[PDB]
Amino acid sequence: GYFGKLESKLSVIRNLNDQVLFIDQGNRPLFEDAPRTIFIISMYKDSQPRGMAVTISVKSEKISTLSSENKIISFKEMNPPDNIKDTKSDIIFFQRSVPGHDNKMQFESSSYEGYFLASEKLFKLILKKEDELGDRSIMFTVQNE
Amino acid sequence: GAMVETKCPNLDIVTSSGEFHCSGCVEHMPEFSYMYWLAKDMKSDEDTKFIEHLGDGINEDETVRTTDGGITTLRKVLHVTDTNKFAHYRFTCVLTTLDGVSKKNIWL
């Protein structure tokens, strides 16, 4: 159906190597060993309830929102909107607890089922079909700011 | 002091005059959880809608979040003041967490 924005949490996101996600000078989501590291995870209610729907955005001189458009991860220059009319959206991810790693998170693209945000070694945030159980690269520590 | 497991969410909807009271609990990563209401005209083929898109005669209050004994409870009141308008609507309370979603239906 459609999505409606609820509350936001300010968040630092780390991969399995304890590296911090950041938006670089070229608007690329990268990981490194501060405002370009502060991510806004906005929760959305869904009229077709399937799981915790979120957008991930960051304020670094303007607001950029993470997108899985074209099966590539990038930032778009936009505020996460109050309503998203699409059933699937390039800016919506379903956030879950990781099976067996109960303090860790994974983010599934709502646009491309079974594809996940993943850290890939530059250290990039990429989008990744999960092909294997216990793939650590799709697991994240999401720390409260 | 009950020596039994806790079921979550144990979703329940209680009715009072003009109101539906939804309650449910979450234990795991409670900060990432929310509750909201939905409604569908079962007499028509309109989509399920958020409460704020139903027009007059209905509204949902902000969720109330409490914690006890390591368990967070969410409660959310839906006020249906025009019971005529919504006589043929199915209402659904939704609780969303990091483990998934739970829903419970009710009708007037």
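If you go along the chain as it appears here, the first residue is 1 and each next one adds 1.
Method reported for this entry: X-ray crystallography, 2.0 Å.
Every residue, even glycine, has its Cβ placed from backbone N, Cα and C.
Among the sequence features in Swiss-Prot, the mutagenesis site A:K5 to A (Swiss-Prot position 40) is noted as follows: Reduces binding to IL18R1 and the ability to induce IFNG production. Quoted from Swiss-Prot, the note on the mutagenesis of A:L6 to A (Swiss-Prot position 41) is: Impairs binding to IL18R1 and the ability to induce IFNG production. Per Swiss-Prot, mutagenesis A:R14 to A (Swiss-Prot position 49) is noted as: Reduces binding to IL18R1 and the ability to induce IFNG production. Listed in Swiss-Prot is the mutagenesis experiment A:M52 to A (Swiss-Prot position 96), annotated as follows: Impairs binding to IL18R1 and the ability to induce IFNG production. Here the residue is the original one, while Swiss-Prot reports the published mutagenesis A:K76 to A (Swiss-Prot position 120) with the comment Reduces binding of the preformed binary complex of IL18 and IL18R1 to IL18RAP resulting in impaired IFNG production. Under its mutagenesis entries, Swiss-Prot includes A:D90 to A (Swiss-Prot position 134) with the note: Reduces binding of the preformed binary complex of IL18 and IL18R1 to IL18RAP resulting in impaired IFNG production. One mutagenesis experiment catalogued in Swiss-Prot, A:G100 to A (Swiss-Prot position 144), is accompanied by this note: Abolishes binding of the preformed binary complex of IL18 and IL18R1 to IL18RAP. One mutagenesis experiment catalogued in Swiss-Prot, A:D102 to A (Swiss-Prot position 146), is accompanied by this note: Reduces binding of the preformed binary complex of IL18 and IL18R1 to IL18RAP. For the published mutagenesis A:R136 to A (Swiss-Prot position 183), Swiss-Prot gives the following note: Reduces binding of the preformed binary complex of IL18 and IL18R1 to IL18RAP. Recorded in Swiss-Prot as a mutagenesis result, A:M139 to A (Swiss-Prot position 186) carries the remark: Reduces binding of the preformed binary complex of IL18 and IL18R1 to IL18RAP.
The structure, with features from Swiss-Prot marked on it.
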residue	record	CB count, 10 Å
A:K5	mutagenesis position	17
A:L6	mutagenesis position	17
A:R14	mutagenesis position	18
A:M52	mutagenesis position	27
A:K76	mutagenesis position	15
A:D90	mutagenesis position	20
A:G100	mutagenesis position	9
A:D102	mutagenesis position	11
A:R136	mutagenesis position	14
A:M139	mutagenesis position	22
Three-state secondary structure, which DSSP defines for A:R136 (mutagenesis position): helix
Cα proximity to A:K76 (mutagenesis position), best match among mutagenesis positions A:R14, A:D90, A:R136: A:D90
Cα proximity to A:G100 (mutagenesis position), best match among mutagenesis positions A:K5, A:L6, A:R14, A:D90, A:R136: A:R136
Intermolecular Cβ proximity, mutagenesis positions A:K5, A:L6, A:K76, A:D90, A:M139 versus chain B, under 8 Å: A:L6
Of the mutagenesis positions listed as A:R14, A:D90, A:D102, A:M139, the one whose CA lies nearest the CA of A:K5 (mutagenesis position): A:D90
Cα distance (Å, whole number) from A:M52 (mutagenesis position) to A:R136 (mutagenesis position): 21
Cα-Cα distance in Å between A:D33 and A:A34, where 9 residues go unmodelled: 13
Flanking Cα pair A:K121 / A:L122, between which 3 residues have no modelled coordinates, distance in Å: 6
Cα-to-Cα gap, A:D90 (mutagenesis position) vs A:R14 (mutagenesis position), nearest whole Å: 22
